[PDB]
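First comes the structure, then the notes that go with it.
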Amino acid sequence: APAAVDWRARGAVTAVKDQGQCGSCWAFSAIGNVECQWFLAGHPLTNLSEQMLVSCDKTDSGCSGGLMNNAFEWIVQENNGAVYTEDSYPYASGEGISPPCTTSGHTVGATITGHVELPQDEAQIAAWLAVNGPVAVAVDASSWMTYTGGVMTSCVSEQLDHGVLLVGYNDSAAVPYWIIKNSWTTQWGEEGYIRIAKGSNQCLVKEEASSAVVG
Ligand SMILES: *[C@H](CS(=O)(=O)c1ccccc1)[C@H](CCc1ccccc1)NC(=O)[C@H](Cc1ccccc1)NC(=O)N1CCOCC1
């Protein structure tokens, strides 16, 4: 409903991270979503562990890729809904190789009970995000390597190959857009973020949206 929503402005989003040479975008998309949902459930903003998923989630393929929905399900069904803090299970896959899963010596930072899959409709996703928070979405990021700033009004929308986080939107601007948190350091794009035109399914953004459910 609101003309514009930016969850970073409410202090619901953690800092931009770095996945390195590991194809773990699915883990950053999933965890980034859990981080926001946890804060919105009335808990302090806590950095959670992507490494936990890359190393322990065997329903996915670590640095070779995975699905945000598989990750959410794994946390609930295999790890008792637990998500470790980042400082207790630091990221160590930046070189391209994921170390073995360690089942102890970690602290639980958040817990989830399940996940929901949003409709393939940008207006419906926006309405949900405006009230419930950031959404994990898959996009075609083949055009993203050359992105340097501004609203991307033209995006190659052919095949989903990347997982990111929708943190807001603005329908009031000249060209309405989505605000997306990426995981390629703050050196890429607009300090780690990218804005794409909203309304024409740019980069296939409405195809695979979902969010974890807390408490
Ligand atoms: C992350 C992608 S990326 O940030 O590396 C990237 C690379 C180039 C352009 C744009 C983004 C990750 C990469 C997986 C990978 C690793 C090595 C070589 C090739 C590919 N992408 C995924 O993990 C995607 C995410 C996704 C989520 C939901 C729907 C569709 C895609 N998943 C994916 O690649 N796999 C799904 C599970 O089976 C393995 C393939």
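Note that chain A is numbered according to Swiss-Prot, with residues 123-337 shown in order.
Looking at the header, which is where the method is noted, we find X-ray crystallography, 2.2 Å.
Every residue gets a Cβ built from N, Cα and C, even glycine.
Noted in Swiss-Prot for the protein shown:
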| type | residues | note |
| --- | --- | --- |
| ACT_SITE | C147 | active site |
| ACT_SITE | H284 | active site |
| ACT_SITE | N304 | active site |
| VARIANT | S186 to G | In clones 1800-2 and 1800-4 |
| VARIANT | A204 to G | In strain: RA |
| VARIANT | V286 to F | In clone 1800-4 |
| VARIANT | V286 to L | In strain: RA |
| VARIANT | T308 to A | In clone 1800-2 |
Please tell me which one of the recorded positions listed here (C147, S186, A204, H284) sits closest to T308 (variant position), measuring Cα to Cα? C147
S186 (variant position) falls, by three-state DSSP, under helix
Should one count Cβ atoms within 10 Å of each candidate's Cβ, the variant positions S186, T308 would be headed by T308
Cβ proximity for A204 (variant position), under 8 A, sequence spacing 6+, ordered by residue number, returns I197, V230, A232, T233
Among recorded positions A204, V286, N304, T308, close to ligand 1 by Cβ (under 6 Å) are none
Please work out which residue of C147, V286 has the most C-beta neighbours within 10 angstroms of its C-beta, and give that one of the recorded positions. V286
Within 10 angstroms of the C-beta of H284 (active site), what count of other C-beta atoms is obtained when all protein chains are considered? 22
Three-class DSSP secondary structure - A204 (variant position): strand
Cα separation, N304 (active site) to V286 (variant position) (Å, whole number): 6
